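Take a look at the structure below.
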Amino acid sequence: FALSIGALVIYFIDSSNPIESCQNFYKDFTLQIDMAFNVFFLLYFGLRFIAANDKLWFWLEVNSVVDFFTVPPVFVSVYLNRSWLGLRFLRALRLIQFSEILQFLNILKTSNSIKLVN
Amino acid sequence: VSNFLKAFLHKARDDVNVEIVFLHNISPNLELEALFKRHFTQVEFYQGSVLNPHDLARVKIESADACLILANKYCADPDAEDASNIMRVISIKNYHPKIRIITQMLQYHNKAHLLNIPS
Amino acid sequence: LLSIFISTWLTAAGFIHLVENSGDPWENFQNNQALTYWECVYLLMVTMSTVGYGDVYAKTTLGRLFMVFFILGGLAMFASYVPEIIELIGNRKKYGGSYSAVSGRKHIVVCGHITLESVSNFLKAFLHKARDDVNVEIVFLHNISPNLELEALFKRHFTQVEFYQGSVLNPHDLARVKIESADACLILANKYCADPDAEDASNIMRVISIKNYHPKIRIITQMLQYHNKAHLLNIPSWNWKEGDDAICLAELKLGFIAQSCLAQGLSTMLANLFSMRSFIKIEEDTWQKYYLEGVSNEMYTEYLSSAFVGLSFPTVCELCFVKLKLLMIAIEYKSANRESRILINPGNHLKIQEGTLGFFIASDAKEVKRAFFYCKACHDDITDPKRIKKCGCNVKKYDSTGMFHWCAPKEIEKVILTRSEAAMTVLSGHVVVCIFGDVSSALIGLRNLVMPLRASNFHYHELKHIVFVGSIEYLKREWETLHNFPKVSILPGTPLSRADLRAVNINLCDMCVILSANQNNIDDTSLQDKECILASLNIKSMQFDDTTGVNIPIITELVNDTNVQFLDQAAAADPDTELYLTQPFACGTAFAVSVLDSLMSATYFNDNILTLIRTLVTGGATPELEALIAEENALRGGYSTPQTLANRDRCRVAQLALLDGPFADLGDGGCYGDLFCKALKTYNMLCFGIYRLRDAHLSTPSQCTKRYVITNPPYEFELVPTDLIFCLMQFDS
Amino acid sequence: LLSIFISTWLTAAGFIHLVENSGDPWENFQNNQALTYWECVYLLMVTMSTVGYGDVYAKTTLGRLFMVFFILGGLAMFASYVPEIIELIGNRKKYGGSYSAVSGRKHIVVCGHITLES
Ligand SMILES: CC(C)CCC[C@@H](C)[C@H]1CC[C@H]2[C@@H]3CC=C4C[C@@H](O)CC[C@]4(C)[C@H]3CC[C@]12C
Ligand SMILES: CC(C)CCC[C@@H](C)[C@H]1CC[C@H]2[C@@H]3CC=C4C[C@@H](O)CC[C@]4(C)[C@H]3CC[C@]12C
Ligand SMILES: [K+]
Ligand SMILES: [K+]
Ligand SMILES: [K+]
Ligand SMILES: [K+]
Ligand SMILES: [K+]
């Protein structure tokens, strides 16, 4: 979730740039940490994939779709050395899990507050 | 329900991983719904009937640790309540004969009926 | 409301027009905006809808101020006028209206006690998957608004079932449901009420209203008490010959129980005989396959061909069984002297007349028309049934009618036995009726249980003693209709007490019948069977010495089908098993009343089924006896005359064993067809079913004495020595 | 209720007036919009009614941000204050009142057992 928030902030910063542009990997620094987040997302997706009782239902969830629309395009960008804004905003859907974290850190106790935060 | 939760869910109780699932066909009132919401992390409620095998399948009675049956201590005819509890025991044992049952009986002469159940 | 809205709209539009076209006075009228009146009307409508395009708007200070005030005032006015809009919308009547008739689409109307359980049972019995293609639409008529669950039940069957709110007693509501073109009207009774007489009177009033609106409509009604149906004879338009029928729940149920007392498993056979069951194929060597080979049979009526005229009944029955593979049970003898009467397996002295109706038991209705298109000249040589074509080439001992055993009336004090007195006498081969009665409970009409067991078709020494175990307060209210029967005794007590059961020698009785009377008091429908199930389990667990109560034959009345599996000690193989496939039902040890709800359906598609069941089960009650009972509300004795003694000769239901009888040499591996033919030819005996030990196909020995029912086995069906045969035995003197 | 509504309306209008006339600080106050206080009052009333002509609107970044926050807060406040509005409307007595006598028009009064059949 923290890396998702970081990716959302990076997208917010990058939105000012043109939609299509070319930028060197070695010269740029933000794209490096963007790929650092993206490879962690890919590893997490693979770990959920191997620990799946049914592959179809796991393959038709919103998190998997966000991963599909986030990680293959950044691999294409690093391969072709050209950047496109794309659907990087979909990472914001991770905010739907936010309330659960507020239950993990004992912040929320009442169910009404939990469902309001949700 | 309040007395049962006070006796069962106690602070001094050691770490126990038992979840309580209530099964009753009467819709709860506001105060008892608030009582459930106070213990939503450990207590669940489902509307259904013990005499209906489908409702027993809903609450996963085939994997439950035990079934606890409470009696109506304030009734005009204790014999009718005892017979209803015996019928509930019979239905539960008919669905799953290997489950452990702890029941409440009002009159002492009625519990002998529990010896008539083969299971 | 519309006038107020339009006037406010026009006034506001004109005022905006004035302030916009005039301009601000302090600006020397230099900020005026050219804006027509209709453009201001458009602006006001765009504003009040909270759309606000912004293509036209107020530019002056006064215009903007007045627009702000108009927005505030319009919001306040709309908030104030919402309740009147709600009242104009109103509460729509969900079930008001009338039924829309469809050409070529018959409909029936169901009224009376319209609740969840009754409607569910009626739809289960009527709308069945195995039912053939029938274009009948069910229309329910009741004045009480349904609850959520029953509305969902209607929505499940919205393509075939409709509901309309109304009253039968109101002719307008009868006109709404198009009762003048309905096929039939079915009236359901409230089986759980404090006063059955009031419910019967209400049903009779509904019948009277329906017949007053349309005298030619067919009516099938439910009656709670047996003595009330005579009121239906007071209606001049009630024609029994045209299909109007009354089904007495207590009479039919207690007759089924009594006939099962005479021969266990008969209630199961009858219930499966007129009920539509889905076909299930089982190949494993169990008792279910042998049971399902007999479940498939149904009951039909057919007109005998002219080739059978002049032949005796046994000859025609043998020809039907051997050639046409049909079991012909009964005929309808028509004599203008005595109207028409259904004769159950008449003797060889009677001959088939012209155009006589006959009752057959057959797997399918297509194979029933054989008895109508049978000609000896062109079909005798044919062996395969399917190859046959339609080619044509001093002291009173009996009652007034002499059909029931009768005795002098006696006080209830002469039949009450104490526990010590009951233990002193020895009772063996008797009937024990346990009753969960009460002083304030509704009467169940115990006479309907005693009359079939006290029929004149039995000898005096063959009569079974009846011992009623229950509250004496309830039994005193029923003794006025039971004091004219020879052998009836009362033990005041409780059926749940083991001492009372041991006093009446429950281990030696031929049958124990458990009945409940406190069904209306319990609000929950599934808990209405607690006392009967507890009594059955208590009796099955008793111990005896000279050894256990598991072998005691018990018949238990149950309201809910799902409780029937509670009578089997073995664990349920599947809690979703259908009622007819359960072991207690297949063995005849349980009687679910819901089969009566099926009988009405069987009555709708064939009116002769109810008459045949009444004349087979109730002991042979005649309309003359009905009229006499209506006149006197009791049974009147009479001296024996040759006419009444000739009226004594009938046929009775019995079970026979093959261990040591005349057919013992055939029960060891012989076929059922030879047994049937020999019984029909020699003793004029009609075999129609096998009561077979459950653990008989198993090679290993077993101690289980439970038996199941096989209805009308084929000719090549094998026989084992440990079998019982259902039969209709002639009266012998 | 009316005092709360009017005070909130006036305060929001004045705050919008300040942020619009002052201009954005990071733009060196060059995007300021000449907008009188009463025009801001008009804008707030048009916004709160969900009409939105668009003849006047906030052009600065701060103005648009504060308009978004005011829309959210106003929707939340209205949703919270609906029950008090319902209580003010109340349950109208349908059959309360008095009979209005008409000259030359006799009337009789029927009382006792007033049911449907009677
Ligand atoms: C209930 C109503 C009738 C009473 C309220 C008075 C209203 C209708 C009066 C008071 C002030 C008036 C305005 C005063 C000044 C001007 C400028 C002039 O060119 C005529 C129109 C116009 C714009 C007037 C229109 C009518 C007006 C708004
Ligand atoms: C509860 C309230 C009082 C506290 C919140 C602080 C508010 C009122 C403060 C914080 C930041 C402030 C703004 C910061 C910058 C400018 C530019 C300058 O030309 C003055 C106005 C304006 C636009 C200020 C208006 C007031 C402001 C929005
Ligand atoms: K709107
Ligand atoms: K709008
Ligand atoms: K708009
Ligand atoms: K607009
Ligand atoms: K059948």
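Chain A is numbered as in Swiss-Prot; shown residues: 185-302, in order.
This deposition comes from electron microscopy, 2.6 Å.
The backbone N, Cα and C atoms fix where each Cβ goes, and this holds for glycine too.
Quick look at what Swiss-Prot lists:
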- A:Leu269 to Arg or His: No effect in the coupling between calcium and channel opening (MUTAGEN)
- A:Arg272 to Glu: Induces reduction in the coupling between calcium and channel opening (MUTAGEN)
- A:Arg275 to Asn: Induces reduction in the coupling between calcium and channel opening (MUTAGEN)
- A:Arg278 to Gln: Induces reduction in the coupling between calcium and channel opening (MUTAGEN)
- A:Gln281 to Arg: No effect in the coupling between calcium and channel opening (MUTAGEN)
- A:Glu284 to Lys: No effect in the coupling between calcium and channel opening (MUTAGEN)
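Features as recorded by Swiss-Prot, highlighted on the structure.
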{"residue": "A:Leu269", "record": "mutagenesis position", "contacts (Cβ under 8 Å, 6+ apart)": "A:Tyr195, A:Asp198, A:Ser199, A:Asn201, A:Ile203, A:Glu204"}
{"residue": "A:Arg272", "record": "mutagenesis position", "contacts (Cβ under 8 Å, 6+ apart)": "A:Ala191, A:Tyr195, A:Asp198, A:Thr254"}
{"residue": "A:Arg275", "record": "mutagenesis position", "contacts (Cβ under 8 Å, 6+ apart)": "A:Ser188, A:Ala191, A:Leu192, A:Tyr195, A:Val250, A:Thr254"}
{"residue": "A:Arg278", "record": "mutagenesis position", "contacts (Cβ under 8 Å, 6+ apart)": "A:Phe185, A:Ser188, A:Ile189, A:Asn247, A:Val250"}
{"residue": "A:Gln281", "record": "mutagenesis position", "contacts (Cβ under 8 Å, 6+ apart)": "A:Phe185"}
{"residue": "A:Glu284", "record": "mutagenesis position", "contacts (Cβ under 8 Å, 6+ apart)": "none"}
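Annotation note: A:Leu269 (mutagenesis position) sits in a coil segment as assigned by DSSP. In the three-state DSSP reading, A:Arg278 (mutagenesis position) counts as helix.
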